[PDB]
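Remarks on the structure that follows.
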Amino acid sequence: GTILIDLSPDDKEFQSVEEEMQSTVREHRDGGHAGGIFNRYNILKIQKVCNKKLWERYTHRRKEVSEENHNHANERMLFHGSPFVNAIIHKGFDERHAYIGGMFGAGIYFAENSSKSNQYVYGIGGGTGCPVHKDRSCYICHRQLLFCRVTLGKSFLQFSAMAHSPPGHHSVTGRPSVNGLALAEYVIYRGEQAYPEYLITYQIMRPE
Ligand SMILES: O=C1CNC(=O)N1Cc1ccc(-c2nc3ccccc3c(=O)[nH]2)cc1
Ligand SMILES: [Zn+2]
């Protein structure tokens, strides 16, 4: 039941999503090994992801979390990169999209930094890079990320350099504790706590 609606670059909604993509790029401690070397993206397309059933699945769970947390869903817009972006937008997030080996346990991981999620487009650690050139830093091939609506509820704070949420919590927040420029990363343990709102198609751009 999924349909993808293209946003025009003139649409304020395109512009605000692009600006969150671009403004949350940072340098990574791997010097670009996983995600490539770039300071910015070439945004090719931004599509709104419309699926009534998946939306209602999300809002039902959101109300549950909200009622468990003094009427506060603690909803964020966060990035998600994955080899499975195309199954996600059709079938929703579930246990099969979880990073089993992630540092906060087997859950589904999201980033404030678009460049962090970009490191997972071709798999963990960038995998073997793009399908066509086997290049983790490919400047040619078209990549895709999701910009997702995520319900955090009461989030467990982890200071730091599917399973269940910690008892009494609905998510985990990975707070950066060494790299002062890194933004937070988050983990949910129920696929119903995220909705893939935007599909963004882009290239990373070679610095000049
Ligand atoms: O567990 C595996 C093994 N191969 C694979 O594609 N997965 C699924 C997977 C999907 C997304 C991510 C992912 N992990 C992150 C960790 C931190 C921040 C962002 C992300 C992010 O955007 N995506 C990790 C693993
Ligand atoms: Zn390529």
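To match Swiss-Prot, the residue numbers of chain A are left as they are there, and the shown ones run 952-1112, 1115-1161.
Determined via X-ray crystallography, 2.0 Å.
The backbone N, Cα and C atoms fix where each Cβ goes, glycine too.
Lifted from Swiss-Prot, the feature list:
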MUTAGEN   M1054 to V  Loss of activity
BINDING   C1081, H1084, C1089, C1092  Zn(2+) binding site
At the level of the C-alpha atoms, what whole-angstrom distance separates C1081 (Zn(2+) binding site) and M1054 (mutagenesis position)?
25
Which entry in the list of recorded positions, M1054, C1081, has its Cβ near the fewest other Cβ atoms, using 10 Å as the limit?
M1054
For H1084 (Zn(2+) binding site), nearby residues of its own chain (Cβ under 8 Å, 6 or more apart in sequence):
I1091, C1092
Highest Cβ count within 10 Å among the binding-site residues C1089, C1092: which residue is it?
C1089
In Å, rounded, how far does the Cα of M1054 (mutagenesis position) sit from the Cα of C1089 (Zn(2+) binding site)?
27
Looking at the ends of the gap, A1112 and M1115, with 2 residues missing, what is their Cα separation in Å?
23
Around the recorded Zn(2+) site, report the further residues of that chain (criterion: Cβ within 8 Å of the mean position of the Cβ atoms of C1081, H1084, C1089, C1092; site residues excluded), sequence-ordered.
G1080, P1082, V1083, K1085, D1086, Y1090, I1091
Helix, strand or coil: which one is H1084 (Zn(2+) binding site) in, per DSSP?
coil
